[PDB]
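These notes are about the structure you will find just below.
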Amino acid sequence: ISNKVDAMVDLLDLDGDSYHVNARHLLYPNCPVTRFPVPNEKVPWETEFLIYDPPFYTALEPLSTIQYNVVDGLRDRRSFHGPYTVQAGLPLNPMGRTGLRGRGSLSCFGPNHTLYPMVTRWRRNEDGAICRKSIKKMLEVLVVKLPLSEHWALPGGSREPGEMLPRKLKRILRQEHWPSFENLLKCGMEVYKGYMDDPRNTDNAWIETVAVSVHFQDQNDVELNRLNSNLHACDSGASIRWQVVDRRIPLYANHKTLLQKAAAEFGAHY
Amino acid sequence: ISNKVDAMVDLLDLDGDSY
Amino acid sequence: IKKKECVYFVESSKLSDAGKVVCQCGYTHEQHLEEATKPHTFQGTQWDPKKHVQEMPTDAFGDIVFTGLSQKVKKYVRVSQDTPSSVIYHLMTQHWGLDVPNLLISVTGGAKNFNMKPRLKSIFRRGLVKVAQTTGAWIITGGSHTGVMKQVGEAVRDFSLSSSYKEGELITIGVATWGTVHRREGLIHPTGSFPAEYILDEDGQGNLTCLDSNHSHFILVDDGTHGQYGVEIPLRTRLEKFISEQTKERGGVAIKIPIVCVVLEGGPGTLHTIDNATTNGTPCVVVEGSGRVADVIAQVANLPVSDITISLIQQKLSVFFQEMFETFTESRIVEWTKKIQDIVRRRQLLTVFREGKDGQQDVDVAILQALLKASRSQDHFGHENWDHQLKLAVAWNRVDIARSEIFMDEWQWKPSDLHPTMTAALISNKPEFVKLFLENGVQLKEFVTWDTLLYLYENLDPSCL
């Protein structure tokens, strides 16, 4: 009775925003600099902020003769979501403000284009038959780990003009093997042609991706029998490894955004 | 008291066609 | 003598200023501003804090003893702001005589303004001595005889003059800024100090804070400035990571050292204290109802990140912050809002210590409340991370919590994975956790293999005859 009346002593005592969340961060990667804090309220380029005094780090003003909003030389300076504006001779970062100016550790001002590719297989278990995940089906991706890093970054990056293969799945990876998957990349669905949330962005420069995906339905096909056992996978790097695509991949968060919309095209579990 | 307080443990748990 | 590795980071500050502070002139310091190279030649036209902060080896590495307040030995080092957290982990481990920690309670807060409530003053030490009682916890706090740092050193004395183990084994690391120490003279001897002296006078400090008197080891950082607090903030945030994430090596790959950050009240340097920690990945708990910056992030910690604006921070900085409010300009409230928003959308690294009819217990259940919401997002990419979750969850015997957090998930019932947790619940008593495993139906008959009895039999109670 003591225990229950102790349950009656207490019984009568009963009466966000979706903006770029990676560029607007302190400590611009690999540089002892800071960004002027830009809260979510004043991120757009029309909100009036007059205390604005951001730094100008770039790893001035005669930058004319730059064909913005068009294909400036062999660079294609026009972003996917329409033309941008120019505040003298430097472009203005769309999608909001960052807190820094200049270019940072980037090639050139404007839309920097990379071509992060997606290569997938349903993970084999013991028989070939895909083993059911928690609810829906489960896939894998091929990720690469260069030594001086802490995440299993996707195998792709800066597209050298006329390469069509993103300079990293072209080097320190499969080599003397290009013609085949360079004849396969013109076959597949696009999942994201747009802007990334890199921590390396600035108010006068940004990076963009085209994201192609290729899937291998079988396990002993003529594609998985010539992709895996034809790759050098080590020129000066330190790793290559197929990884299970879960909610907490040790991948770069920006790339995990891509997977969160790419694995969803088949009914997977990210 | 055990029997009644067992009646008070649950006592405060109260809050066609025609063809 | 490991002095050929650590450095001054002392500054060749050419005299190019006059601020008229404490009846003096010039830039921070005096005729001791010219160490050996002097303000000479042409080095210096505008005092860039990056061009020339030349790094010479230390001169403050010894053992400090107070006058009569504590007849003991305490070892201190004058480290720089750029020394890696591996010249020093190789130095506390084996150059000092310290073990490998298992828990890293970080107790930060306010300074030189602190009136701990007579009842909160009681929940604090009943909450902070018990974590020290068990495991091998390290207490890393700022080194000063003021603030929550004077209350965390005010309970270790109670737990060293009357305790279970008597004597004392707590390892209360004190890390502060060298420049913000009152009588730095006598603490600077070439080679070592070897029982040097530190007189505790708190009347002539003016603005230069004295050290505490109940910590264990003092790690003084240096940047070459006088009166600039806040220098000791970034370095400990890699200290508390490299110690707590890449120092242990069973499991063949890696295991995370538990780390928690407790904050009571606060100030300008307390928000940069928790933002850097949460960004790094240190779970933190805020004690609501205390006062300053703890509270202003105690009642905004559940609202949407979009709701938090300059207007809300203006209204919520005019109640907890009374006399400092008029000091707050329009360039310190739009720089205080972005950091608050930043620590808010890390909702998986921040909790709150509810006061009245909620969280009616010591600070301790709150530290694993922070860990629980933190590691719920971290429950599968760590794999073994469940095992240490329970190795702390035995500290409160959170039978109801362990039932609530796992047994009503979409739990794969994982009979094999329940066995490392079974053994973790066997190494000491845990009377109810093992029964928890038997309604789950841990089949003992295959759980006990030959190596299982091995593991059980090396872990007898050491106190038994």
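Here chain C follows Swiss-Prot for its numbers: 67-531, in order, are the residues you see.
Looks like electron microscopy, 5.6 Å, at least that's what the header says.
Cβ atoms here come from the backbone N, Cα and C positions, even for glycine.
Record features, source Swiss-Prot:
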- C:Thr174, C:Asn179, C:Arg302, C:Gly333, C:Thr336: ADP-D-ribose 1 binding site (BINDING)
- C:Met215 to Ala: Abolishes lowering of temperature threshold for activation in response to reactive oxygen species. Abolishes channel activation in response to ADPR/Ca(2+) (MUTAGEN)
- C:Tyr295 to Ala: Abolishes channel activation in response to ADP-ribose/Ca(2+) (MUTAGEN)
- C:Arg302 to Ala: No significant effect on channel activity; when associated with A-358. Abolishes channel activation in response to ADP-ribose/Ca(2+) (MUTAGEN)
- C:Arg358 to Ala: No significant effect on channel activity; when associated with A-302 (MUTAGEN)
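Nearest to C:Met215 (mutagenesis position) in space, judged by Cα atoms and limited to the binding-site residues C:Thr174, C:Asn179, C:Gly333, C:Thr336, is C:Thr174. The two recorded residues, C:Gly333 (ADP-D-ribose 1 binding site) and C:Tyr295 (mutagenesis position), show a Cα separation of 12 Å. The secondary structure of C:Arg358 (mutagenesis position), as reduced to three states from DSSP, is coil rather than helix or strand. Secondary structure at C:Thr174 (ADP-D-ribose 1 binding site), as computed by DSSP, is strand. Within its own chain, C:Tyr295 (mutagenesis position) has C:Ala177, C:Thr243, C:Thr246, C:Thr275, C:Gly335 as residues 6 or more apart in sequence whose C-beta sits under 8 angstroms from its own. For C:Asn179 (ADP-D-ribose 1 binding site), other Cβ atoms within 10 Å of its Cβ number 13. Between the CA atoms of C:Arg358 (mutagenesis position) and C:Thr174 (ADP-D-ribose 1 binding site) there is a gap of 13 Å, rounded to the nearest whole number. Neighbour counts of Cβ atoms within 10 Å were taken for the mutagenesis positions C:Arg302, C:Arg358; the minimum is at C:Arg358. The most crowded of the binding-site residues listed here (C:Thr174, C:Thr336) is C:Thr174, judged by how many other CB atoms sit within 10 Å of its own CB. A Cα-Cα distance of 13 Å separates C:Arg302 (mutagenesis position) from C:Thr336 (ADP-D-ribose 1 binding site).
A 10 Å cutoff on Cβ-Cβ distances gives C:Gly333 (ADP-D-ribose 1 binding site) a total of 21 other Cβ atoms nearby, all chains included.
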